[PDB]
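First up is the structure itself, then whatever we jot down about it.
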Amino acid sequence: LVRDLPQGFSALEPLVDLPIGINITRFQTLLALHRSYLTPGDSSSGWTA
Amino acid sequence: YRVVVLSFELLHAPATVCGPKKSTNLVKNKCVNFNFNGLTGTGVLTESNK
């Protein structure tokens, strides 16, 4: 709706609790790069985001 | 002899894997006390409603 995040009337839900017995101090996320099929004359590698 | 051995890691014993399991019919409209599974409370008999 007109607001992208600062409002909403719902209820968040826990799913599954998991034990992790190791110190955690830094985090990083992933991203998927789609392979782009290029012509043989390009002779280069590209990805579409 | 086709040996099979479980694991029971027990490092996450406080979980939702308990399986005691029982069954007994309940009839309401009487002065009764009873308790199953667990929530530390007593109620009235008969299963399912709202």
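Here chain B follows Swiss-Prot, giving residues 508-557 in order.
If you check the header, you will see the structure was determined by electron microscopy, 3.7 Å.
Backbone N, Cα and C define each Cβ position, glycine as well.
Looking at Swiss-Prot, you'll find the mutagenesis B:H519 to P noted as follows: Increased resistance to human covalescent sera neutralization. B:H519 (mutagenesis position) carries neither a helix nor a strand DSSP state and counts as coil. The Cβ of B:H519 (mutagenesis position) lies under 8 Å from the Cβ of no residue that is in the same chain and 6 or more residues away along the sequence.
Of all Cβ atoms in the shown protein chains, 5 besides its own fall within 10 Å of the Cβ of B:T547 (variant position). Among the natural variants in Swiss-Prot is B:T547 to K, noted as: In strain: Omicron/BA.1.
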